[PDB]
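Single-structure report; data block below.
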Amino acid sequence: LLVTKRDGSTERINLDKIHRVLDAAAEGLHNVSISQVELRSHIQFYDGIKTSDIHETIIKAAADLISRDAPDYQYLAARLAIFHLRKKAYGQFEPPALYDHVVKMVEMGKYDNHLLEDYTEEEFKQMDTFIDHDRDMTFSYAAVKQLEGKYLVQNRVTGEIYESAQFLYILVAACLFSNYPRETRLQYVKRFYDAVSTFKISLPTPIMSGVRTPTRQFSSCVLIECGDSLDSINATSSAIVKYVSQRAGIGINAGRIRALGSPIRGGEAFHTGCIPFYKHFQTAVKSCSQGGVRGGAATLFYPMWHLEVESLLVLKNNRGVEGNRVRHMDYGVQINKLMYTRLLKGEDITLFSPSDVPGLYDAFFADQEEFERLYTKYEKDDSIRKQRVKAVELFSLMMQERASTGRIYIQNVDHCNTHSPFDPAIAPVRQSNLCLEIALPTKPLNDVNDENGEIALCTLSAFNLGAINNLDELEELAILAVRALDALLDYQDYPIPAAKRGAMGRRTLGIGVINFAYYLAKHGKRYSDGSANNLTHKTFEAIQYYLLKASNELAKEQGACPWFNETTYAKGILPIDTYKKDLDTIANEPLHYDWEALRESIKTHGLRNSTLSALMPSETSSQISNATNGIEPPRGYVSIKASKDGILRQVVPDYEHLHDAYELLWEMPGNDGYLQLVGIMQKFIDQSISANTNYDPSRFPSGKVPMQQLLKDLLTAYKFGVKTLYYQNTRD
Amino acid sequence: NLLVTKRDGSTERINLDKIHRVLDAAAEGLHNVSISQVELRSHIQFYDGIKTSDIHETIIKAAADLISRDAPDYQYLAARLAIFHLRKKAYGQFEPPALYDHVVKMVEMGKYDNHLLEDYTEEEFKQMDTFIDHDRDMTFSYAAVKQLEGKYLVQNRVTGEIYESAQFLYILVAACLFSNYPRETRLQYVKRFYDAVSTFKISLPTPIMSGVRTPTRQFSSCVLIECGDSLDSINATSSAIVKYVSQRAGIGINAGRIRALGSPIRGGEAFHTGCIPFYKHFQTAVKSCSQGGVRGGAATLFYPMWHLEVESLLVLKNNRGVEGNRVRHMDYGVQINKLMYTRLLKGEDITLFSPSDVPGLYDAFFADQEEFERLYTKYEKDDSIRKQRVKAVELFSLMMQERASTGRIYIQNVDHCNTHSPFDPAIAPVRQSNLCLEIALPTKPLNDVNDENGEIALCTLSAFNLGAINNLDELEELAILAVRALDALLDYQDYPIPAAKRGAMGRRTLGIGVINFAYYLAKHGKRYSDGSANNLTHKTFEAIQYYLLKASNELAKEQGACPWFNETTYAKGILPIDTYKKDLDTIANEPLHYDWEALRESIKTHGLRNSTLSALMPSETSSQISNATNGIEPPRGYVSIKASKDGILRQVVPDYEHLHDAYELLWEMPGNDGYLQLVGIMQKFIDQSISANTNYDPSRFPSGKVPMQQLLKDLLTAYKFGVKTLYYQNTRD
Ligand SMILES: Nc1nc2c(ncn2[C@@H]2O[C@H](COP(=O)(O)OP(=O)(O)OP(=O)(O)O)[C@@H](O)[C@H]2O)c(=O)[nH]1
Ligand SMILES: Nc1nc2c(ncn2[C@@H]2O[C@H](COP(=O)(O)OP(=O)(O)OP(=O)(O)O)[C@@H](O)[C@H]2O)c(=O)[nH]1
Ligand SMILES: Nc1ncnc2c1ncn2[C@H]1C[C@H](O)[C@@H](COP(=O)(O)OP(=O)(O)OP(=O)(O)O)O1
Ligand SMILES: Nc1ncnc2c1ncn2[C@H]1C[C@H](O)[C@@H](COP(=O)(O)OP(=O)(O)OP(=O)(O)O)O1
Ligand SMILES: Nc1ncnc2c1ncn2[C@H]1C[C@H](O)[C@@H](COP(=O)(O)OP(=O)(O)OP(=O)(O)O)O1
Ligand SMILES: Nc1ncnc2c1ncn2[C@H]1C[C@H](O)[C@@H](COP(=O)(O)OP(=O)(O)OP(=O)(O)O)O1
Ligand SMILES: [Mg+2]
Ligand SMILES: [Mg+2]
Ligand SMILES: [Mg+2]
Ligand SMILES: [Mg+2]
């Protein structure tokens, strides 16, 4: 009959105090039972119970009641969690003054001191009025767990929470626009805060947990190209180590490395194979990882016509010996038009070493016409070392390993340059990143501190389609998103001189979208029927237009990027000009915006950023806005994920009214409907799209997916101009 | 009635007299050889239409199979037969062409360096041709010629064409090394050095034999790299390794400075992930240039025993465990000092520290044993410093256990490597070794692959053939030839890394060893285990070090001492005879036979051209050329059998006919106590270290298993007599 207070005092138990708290968390909720929570909670009560354990008891009780029938329990248990977190950080419900909060935290060394230098005490009072702490009640239960675990500033030793959700949002906006003139500074701070607090703009994990702290490591996407020399490989290795220490994803292009047996220095020595060097890359990636599990991940890229391509495709399978296996990395095979042609004609594919075929590698990315000329020229030459393999067998081996592992990716390099914001003659795209959504120009290094090399970096973000009521809201959101990320480029640090060159030179951005599945449900569309084709075209048009429009107006203000002349935009080329013309057979939606006026505006003033749009996967940042993971359809109406505090349940947004409007992953007939949508997106997307292929063994005879079906969807994707292919999800 | 096929494609009646004529020429001066026996086994294999080249290779293989204990001279019969065919492959006839005519032809083909025709005139080539005695090719053993044809002789690696003979190799190596010498003495040094290597007095390493005359400049075969505790250093070390394993060099890695798992980074901004993930990155850097990750570059990694993760690093080679905590394709050397052995004898505990948490403990561990014991006990009594306690008996047992199972877990006594060292521990201490643990040179970590402040230790090797000399005073002539040649190579070879060039040009370190030591003891009727060779060893290695120092000292008078000579103990007038382990006086009473005091005053005044000179390395390739016993190690058998591409190669111990009972085989030895004592005596004069092997026969022990008590016994026995390092532990199966 007694409870233990926080200070150590004791008082008789009061069920009215508990009932009073539950009522505050149930405001506006439907199908929620206060008594049901108390039933599951009172039975757990014991004499001498800590008051903190009481609160965590009713939280877990409400969290277990999260179901399809009553989705509003995800908000009930969330608000209960918010209440407890307020006490842990402030000792009371209402947060202290913003200025008083910052000053205390700066002394503790949790916030950066530059906040008090760029902003006066009076300006902090003004920004405090912008804050609406009641927006913390809009978080889902899964969202709060992500906040407490990853985003919120806390003591990693004791577990003490030091801040709340709204202080995070308002200070991220403060830091990014800290260098803006006072005339417009506080105005941008409020507008950007309202965007992120109302879940209109989703920010990556390193940004949410970083941009207010003394740290300056915000790079989470790294692309490195390796040259064919010991000096380049050593430089690449050192470059990887530097970035995996900052927990960044690495994209390695090691296609230039010559094949096994190739002569060195005219025959003074002979090559020992690419595999020993791939192992050296892997250990460089896993150098700062406890053991050899999880940690830094990396994706290695190589052309299909490589001589050792038969050896590189089978690096991930569990069989075989360690001598011919490099399992802890992902791989992406680079394919162009000529390869698919040999597949359709059922002819042969000739394998060459990039050191034996002059200019063949360069043409493979920049000029498909020149490539076919050089490829056929070297095929008829008998002096050049080569190997013949049937196109049907080669493609079968690739898709076979892609089926078993699910981590063998495909990049159509010809589409990555014919439909690209970059000039293939000046700065071609030869690779991608970890999740294959980034397509940026790269240049190999001869040293770790080489100032002539170019390491591609990219800052990410995402639009929440479920938080907007119409497409014309994107005009405001684009201005906020572009200006914020562009400011971060001058805010973050660069451990490698070559990486800073690429970042400052092109100022590349990559903004994507989340809650696409819920976005289709609101408009009553689906994936596999192709009923969302015209809607998709209308949607992503408004995205790309307003992004370019935002960057263009920014270029008028602060000037275009230094390396803008290396872009196609400088020559007046728009994404609507170089898209795959096969898309016209599956979409007839007209353009709703003035691209012609934008074209002349870009030709004149330029763009602040070389790239702007890129569709990345979001598993962490999506749960914050309670959104569907990126563009992928949900596997179930309620996702179940075990955690440290128990089982976390997350319900799809507005399940109450759209339970039949949703289309689950395994309710889909095939991938043809999905790929068509991806291709339409690619028409406006500057870079690439992390598209997943899905297969259900039960939907096929003998419980096995036929090879003919794999090649069918593969050719289908290429037909509609799909640049890259990510995961291949196989149902168990 | 049978016919053979000539080289041109012609055909001729079989002629057994032509074959018998060849065999007689190859059997001149040989004993207990039967020509008819060879012809009996050869004629039966003959078929109609046989190529004349197949005929020659048939009588060679026939004579090679007759190599036995009863008739050891068959190793010279088959050898001379092999020489005959090699003469035909390169010259098209028996007698080699003129030296000048040969060089010109080879330079045009791009097989020889063009600088030979630039540094020497046609007249000077004619003079050097007179030095050449092509009849010395008949002094090679069968195993030697096979090594020549395979590794040393300049050849086309594609077609397999041989382009030269044995004598042209020797005379041109001498020509290149002494090419920069003044004309007044140049050709004089060329002849003397040629006579030394052709008569097998001086043995040269593989990269020198196969390199010094060709356009290449890669002769570095020994690399020592120290890794610092930073991302910049590890990346630099990794890049440094790759460049040298590409040149097929042995690597010595010092990664003891790397902080332990859990250690805070930048005040706690991040936490360390362990030394093991970085050791894996080193291994792939080592095996980067290997056709599979096997044959290529090997490396030995070093770490102190008092390291915090020493329990995890000791078990990296065993077949057990998962890949997450195993790095099997590298060798390891545990660094031990006096204080560690002290805790072992008293049966106390050893405290484990992270080198980042104990200021100056790492430096004192090598430079100051007195300061170390002060700091070690001081930090042991501190409770604020993170530590772990383990029993000394358990820790040493774990080390020797892995050394027993793998045989590649090595031991380096760091205190002996600095108290008895040619270097000042306060200025340039020795913190590591190389692949075979015979090299002990100062090193400094790099912050970049092209750092000019770092120091990568390189060393050029060589060996004296004790079985080829008649007396120890012959070493005086051989030392002058050996030292001057290797010192000239230092300015001849290239350096892919600036830090390596600094160490090479700064100290000019050399490492000359010995071969045919087992045969050397047999001639004097001595043995290993009885300690009857103790006084002989003391006399022998004294003459070695003395003549080496004397040669380098007079060279310093001629061309100046090394730039970093002031950092040596020799500069302060300290000799190896001053800092040796005083426990050696109980096992050897042989007096000094040379004037060390006159040498002492000569070094203080003029200095030494080289910081180091003596180092006993293992020799398996260079030894077979001189038909010598492998280094200082005793032979496992009277006749060694080793399979090859052309069949089974048999090699008989030198002068088996007269010394069959004088020899003491490896497994005929009672224990290691006799062997270690000899090694300890050698260390008294040797500048660097000695690749000493420990041997154990399970059959000589009860229950067929070697006890832990015996392993620790020999370990303490070795340390007692000042043994610096321990190499292989050969266990008979
Ligand atoms: N929604 C809401 N929650 C509040 C408010 N005031 C406090 N809380 C939260 O409700 C919980 C209990 O608050 P208290 O005011 O201390 O009430 P109590 O613990 O039942 O009673 P006391 O013995 O007076 O402390 C804590 O998690 C507070 O953060 C409020 O005005 N609104
Ligand atoms: N030791 C020695 N070997 C010789 C001499 N002359 C030739 N040889 C070697 O003996 C082998 C046979 O030499 P040839 O002169 O060609 O004699 P042949 O092959 O029996 O006769 P032909 O049919 O005339 O060639 C070759 O390996 C020669 O190198 C010599 O004077 N001394
Ligand atoms: N006397 C009580 N009996 C039962 N439950 C109580 C009692 N007082 C508070 N609770 C409930 C209310 C919340 O759901 C939960 C946590 O309350 P909380 O306010 O954080 O602790 P506290 O009241 O002991 O400290 P504080 O002095 O900081 O308010 O406990
Ligand atoms: N010793 C070696 N063993 C195996 N592979 C090697 C070796 N040396 C270099 N390689 C690899 C690394 C590179 O991929 C390639 C050689 O390229 P590089 O380092 O630029 O040498 P190089 O410039 O001297 O000669 P090349 O004219 O052939 O490029 O072969
Ligand atoms: N007619 C022969 N019948 C049998 N053996 C022969 C005959 N002629 C030479 N031999 C032996 C001598 C050697 O042991 C071996 C190789 O002879 P070799 O001289 O190298 O080849 P070759 O005589 O066919 O060509 P070349 O014209 O270059 O001398 O064959
Ligand atoms: N993110 C990381 N994860 C794991 N290990 C790391 C990481 N960063 C560095 N290390 C390793 C490399 C070094 O051995 C050690 C840190 O030393 P160093 O690279 O010099 O960093 P530092 O100079 O910035 O800080 P410190 O003051 O700790 O030396 O830990
Ligand atoms: Mg309370
Ligand atoms: Mg090159
Ligand atoms: Mg002949
Ligand atoms: Mg540091």
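Residues 4-736, in that order, are what chain B shows, numbered as in Swiss-Prot.
Any Cβ shown, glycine's included, is placed from N, Cα and C.
Around B:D20 (ATP binding site), no same-chain residue at least 6 positions away in sequence has a Cβ under 8 Å from its Cβ. Taken from Swiss-Prot, the feature ATP binding site applies to B:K9, B:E15, B:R16, B:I17, B:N18, B:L19, B:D20, B:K21, B:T55, B:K91, supported by experimental evidence.
For B:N437 (GDP binding site), the same-chain residues that are 6 or more apart in sequence and have a Cβ closer than 8 Å to its Cβ are B:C225, B:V226, B:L227, B:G253, B:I254, B:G255, B:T303, B:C462. Annotation comment: Swiss-Prot describes B:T209, B:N437, B:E441, B:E623, B:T624, B:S625 as GDP binding site.
Note on B:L234 (dTTP binding site): other Cβ atoms within 10 Å of its Cβ, all shown chains, come to 17. According to its DSSP assignment, B:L234 (dTTP binding site) is helical. Here Swiss-Prot flags B:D232, B:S233, B:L234, B:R262, B:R269 as dTTP binding site, drawing on experimental evidence.
Under its mutagenesis annotations, Swiss-Prot gives B:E441 to D the following note: Decrease in activity. In three-state terms derived from DSSP, B:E441 (mutagenesis position) belongs to neither a helical nor a strand segment and is classed as coil. Sequence-distant neighbours of B:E441 (mutagenesis position) (same chain, 6+ residues apart, CB-CB distance under 8 A): B:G514, B:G516, B:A618, B:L619, B:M620, B:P621, B:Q691, B:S692, B:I693, B:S694, B:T728.
Under its mutagenesis entries, Swiss-Prot includes B:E441 to A or Q with the note: Loss of activity.
Among the features that Swiss-Prot reports, active site, proton acceptor is placed at B:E441 (among others).
Here Swiss-Prot notes a mutagenesis experiment, B:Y730 to F, with the remark: Loss of activity. The DSSP secondary structure for B:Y730 (mutagenesis position) is coil. Counting only same-chain residues six or more apart in sequence, the Cβ atoms lying under 8 angstroms from the Cβ of B:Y730 (mutagenesis position) belong to B:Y413, B:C439, B:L440, B:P621, B:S694, B:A695, B:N696.
The note that Swiss-Prot attaches to the published mutagenesis B:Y731 to F is: Loss of activity. Other Cβ atoms within 10 Å of the Cβ of B:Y731 (mutagenesis position), summed over all protein chains shown, number 19.
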Inside 10 Å of the Cβ of B:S625 (GDP binding site), count up the other Cβ atoms and send me the figure. 27
Candidates from B:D20, B:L234, B:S625, B:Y731 close to chain A, where recorded positions are judged by Cβ under 8 Å: B:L234
Tally every other Cβ atom lying within 10 Å of the Cβ atom of B:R269 (dTTP binding site). 6
Around ligand 6, within a Cβ distance of under 6 Å, which of the recorded positions B:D232, B:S625, B:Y730 show up? B:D232
Could you work out which of the binding-site residues (B:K9, B:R16, B:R262) has its C-beta surrounded by the smallest number of other C-beta atoms within 10 A? B:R16
Between the C-alpha atoms of B:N18 (ATP binding site) and B:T624 (GDP binding site), the distance in angstrom, to the nearest integer, is 38
For B:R16 (ATP binding site), name the DSSP secondary structure in the helix/strand/coil scheme. strand
Lowest 10 Å Cβ neighbour count of the binding-site residues B:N18, B:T55, B:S233, B:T624 is held by B:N18
One of the binding-site residues B:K9, B:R16, B:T55, B:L234, B:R262 has its Cα closest to the Cα of B:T209 (GDP binding site), namely B:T55
I want to check the contact list for B:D232 (dTTP binding site): same chain, sequence separation of six or more, C-beta distance under 8 angstroms. What comes out? B:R260, B:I261, B:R262, B:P358, B:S359
What are the other residues, in sequence order, whose C-beta lies within 8 angstroms of the center of the C-beta atoms of B:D232, B:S233, B:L234, B:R262, B:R269 at the dTTP site? B:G231, B:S236, B:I268, B:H275, B:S359
Which number gives the other C-beta atoms within 10 angstroms of the C-beta of B:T209 (GDP binding site), all protein chains shown included? 18
